[PDB]
Amino acid sequence: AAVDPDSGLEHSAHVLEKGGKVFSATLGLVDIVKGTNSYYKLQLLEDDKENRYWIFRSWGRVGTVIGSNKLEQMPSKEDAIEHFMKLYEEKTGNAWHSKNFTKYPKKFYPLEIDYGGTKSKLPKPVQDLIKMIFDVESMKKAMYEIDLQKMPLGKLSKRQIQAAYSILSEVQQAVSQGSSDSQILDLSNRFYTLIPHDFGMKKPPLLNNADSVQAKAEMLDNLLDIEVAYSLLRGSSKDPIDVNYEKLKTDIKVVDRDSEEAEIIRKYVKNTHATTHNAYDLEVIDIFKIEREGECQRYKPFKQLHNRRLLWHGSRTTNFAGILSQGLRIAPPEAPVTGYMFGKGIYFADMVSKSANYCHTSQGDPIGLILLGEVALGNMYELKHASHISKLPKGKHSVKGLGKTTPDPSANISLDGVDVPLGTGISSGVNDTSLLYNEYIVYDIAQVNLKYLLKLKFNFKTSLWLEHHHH
Amino acid sequence: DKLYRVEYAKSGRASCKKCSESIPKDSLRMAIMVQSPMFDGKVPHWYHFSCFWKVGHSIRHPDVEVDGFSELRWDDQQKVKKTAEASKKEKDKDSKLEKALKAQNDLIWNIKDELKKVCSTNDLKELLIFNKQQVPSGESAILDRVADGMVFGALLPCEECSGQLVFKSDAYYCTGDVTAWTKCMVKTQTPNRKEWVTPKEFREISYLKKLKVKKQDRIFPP
DNA sequence: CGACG
DNA sequence: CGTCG
Ligand SMILES: [Zn+2]
Ligand SMILES: [Zn+2]
């Protein structure tokens, strides 16, 4: 762990360890009523050389300068440890070690901060792709960055992030259930404790606004996915490239640029993109035929199904590692909703614009990844508005949200007996609908069979594009 | 809750932020609540009642802008109200209710003075215990609540959190914990209460109260 | 939050 | 503890 710099000893000393336990604690205390949003930091420092020991306290209000600190030199290590444990028990009401911690009123709560040959023979496009999805520099940057607006008190262990996730799901259950205002206040206090927020010196607000709650749930789910990817990176004589390829449990091939299926893919991408809600254009780079291990088997129950279609899906590149490792997955029942309008399931789009907007690519990383899946839709339950459903109606296999714009159905194409909606964007005759582009949804992981995967540059319409386009 | 505060000095130890001299104990003092730079909490900046108006604080209405006004002695309330400046049935009943308020105030204060005269702090703690009342921190609050109970009755526990209620300037606020994370916020001007019961030990001193229980009911600000 | 009677 | 900052 890190030595708090307000002590001026990060180089002269180091935080102390013993019995497989570290002596740095970061406690939060919140009351939305009175508005209190306080932090308490406690450390026991040991000089890198001699038997010199310190106790460092700091306290104040999160994301502000209100507060103070104190550094004491202790005559010994044992006196330091006694001082540390007694201060901890004073400020939290619990002991230093305990399987079952119990919150006590007016007492702080502890926060779980997370600290810390060459003989490959694969084709170069695939090697670049692997370098892309298993990138460690970007992963470590995003994992252990320093954003004092989102994480005013440091990185949070995945445990606490999922705890707050469940608290938000409970908040939504409550708001649904004609809840007590106090039932909401308890969860609001607990959440803002588990996840420190920089509110300057304003009273933290209640979690009544369900929309901002969906937003915070999206944030927490993003952090969870990043934690999972990092844990997957930390999986010799084989080359590291092949080593990380074997983690995927998928067979990858590169379609020939001048191929025919490749040209059909390219026509799909070109037709179904729209510069109307996307300030960029798409450029294909490499096509990839993928075959996941076992997924080819679990999809057989549906291969004789009707209305199998080849559709888009798009996520951030970090997850793609996992996505090839364990196919596409549905959310759990205890997780909250993050914005999707049709419950928890596998989502697809028929227009690359929509699914690509979910790559969240940046002008600094114009590259993104995007999957093509043969999804067995069967019978479409067609809806125009949001609806958090649970049971499909008797006779339906999938759901479809109808937008105001759709590929030209007359241009459909059959690849291996699979409809492909590569037509151009035209108007659908659907009146009184909220979606702009169609959405397809299934609720059984086995109804999807990943077939292809694309690398794409997002050519943004900035000064460079403006010069190349005006000359 | 408010910005300004007024009370009798609980200790002769606070230095005035103007004249930087010890404010004596039990003396009228006025604070301005200011945020602290040392920790995440407001702190009172105390002034002698005199020094407080020389700092140019333009208090329009003390009864509302100053926390703890409704709990001072009557003549001191009048002093704070004056210094803050430098239709028949309606007005008639207005005057009569004002006199009733003065009555109740001077009454509670005579009770507290008799108590402090005859009883000890532990005697008052025992009086509170016997009546199923929580013992607060601070001699002042102890005898304040003893008087509350003796006038209106042993407060009955909260309906939800089961914690004791306490009279604030405007209502009986609950002081209990609905959970280790958040505190309770019930308020009401009509709290349930059973009759106050002085233990028989203090009967010799309860005749030193001459009974005079009365059937009074807490008069709240408009 | 620490400091102090 | 119960004040005070
Ligand atoms: Zn003064
Ligand atoms: Zn209560």
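In chain B, numbers come from Swiss-Prot; the residues present are 6-91, 224-359, in order.
The header says X-ray crystallography, 3.2 Å.
Just so you know, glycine gets a Cβ as well, placed from its N, Cα and C.
Summarising the annotation, Swiss-Prot assigns Zn(2+) 1 binding site to B:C21, B:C24, B:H53, B:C56 and lists experimental evidence as the type of evidence. Per Swiss-Prot, mutagenesis B:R34 to A is noted as: Abolished DNA-binding. Among the mutagenesis experiments that Swiss-Prot reports, B:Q40 to A is described with the note: Does not affect DNA-binding. Experimental mutagenesis is annotated in Swiss-Prot for B:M43 to A, with the remark: No effect. Among the mutagenesis results in Swiss-Prot, B:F44 to A has the note: Abolished DNA-binding. The residue drawn here is the original one. Here the residue is the original one, while Swiss-Prot reports the published mutagenesis B:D45 to A with the comment Does not affect DNA-binding. Decreased poly-ADP-ribosyltransferase activity. For B:225-359, the entry in Swiss-Prot reads domain 'PADR1 zinc-binding'. The Zn(2+) 3 binding site annotation in Swiss-Prot covers B:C295, B:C298, B:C311, B:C321. The annotation that Swiss-Prot gives for the mutagenesis experiment B:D314 to A reads: Does not affect auto-poly-ADP-ribosylation.
Structure with Swiss-Prot features highlighted.
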residue : record                : DSSP (3 states)
B:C21   : Zn(2+) 1 binding site : coil
B:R34   : mutagenesis position  : strand
B:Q40   : mutagenesis position  : strand
B:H53   : Zn(2+) 1 binding site : strand
B:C295  : Zn(2+) 3 binding site : coil
B:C311  : Zn(2+) 3 binding site : strand
B:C321  : Zn(2+) 3 binding site : coil
Practice problem: Just jot down the residues in the same chain as B:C311 (Zn(2+) 3 binding site), at least 6 apart in sequence, with C-beta under 8 A of its C-beta; none if empty. | Solution: B:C295, B:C298, B:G300, B:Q301, B:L302, B:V303, B:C321, B:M322, B:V323, B:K324
Self-check item: Chain A neighbours, filtered from recorded positions B:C21, B:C24, B:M43, B:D45, B:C295, Cβ-Cβ distance under 8 Å
Solution: B:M43, B:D45
Quiz prompt | Entries of B:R34, B:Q40, B:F44, B:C298, B:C311 (recorded positions) sitting next to ligand 1, with Cβ under 6 Å as the cut-off | solution = none
Quiz prompt | Neighbouring C-beta atoms (10 Å sphere around the C-beta of B:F44 (mutagenesis position)) | solution = 15
Practice problem: Could you check which of the mutagenesis positions (B:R34, B:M43, B:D45) sits closest to B:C24 (Zn(2+) 1 binding site), going Cα to Cα? | Solution: B:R34
Quiz prompt | Residue among mutagenesis positions B:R34, B:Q40, B:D314 with Cα closest to the Cα of B:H53 (Zn(2+) 1 binding site) | solution = B:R34
Exercise. Taking only the Cα atoms, work out how far B:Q40 (mutagenesis position) lies from B:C56 (Zn(2+) 1 binding site), in Å, as a whole number.
Key: 21
Exercise. Determine which residues of the same chain, besides B:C295, B:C298, B:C311, B:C321, have their CB within 8 A of the center of the CB atoms at the recorded Zn(2+) 3 site, and list them by sequence.
Key: B:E296, B:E297, B:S299, B:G300, B:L302, B:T312, B:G313, B:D314, B:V315, B:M322, B:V323
Quiz item: Do any of the recorded positions B:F44, B:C295, B:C298, B:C311, B:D314, B:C321 touch ligand 2, in the sense that the CB is under 6 Å from one of its atoms?
Solution: B:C295, B:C298, B:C311, B:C321
Quiz item: Among the binding-site residues B:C21, B:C24, B:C56, B:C298, B:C321, which residue has its Cβ surrounded by the fewest other Cβ atoms within 10 Å?
Solution: B:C24
Quiz prompt | Cα-nearest neighbour of B:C56 (Zn(2+) 1 binding site) within the listed mutagenesis positions, B:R34, B:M43, B:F44, B:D45, B:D314 | solution = B:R34
Exercise. Sort the recorded positions B:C21, B:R34, B:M43, B:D45 by C-alpha distance from B:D314 (mutagenesis position) and give me just the closest.
Key: B:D45
Quiz item: Hey, how far is B:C21 (Zn(2+) 1 binding site) from B:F44 (mutagenesis position), Cα to Cα, in Å?
Solution: 21
Quiz item: Using DSSP and three states only, what is B:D45 (mutagenesis position)?
Solution: coil
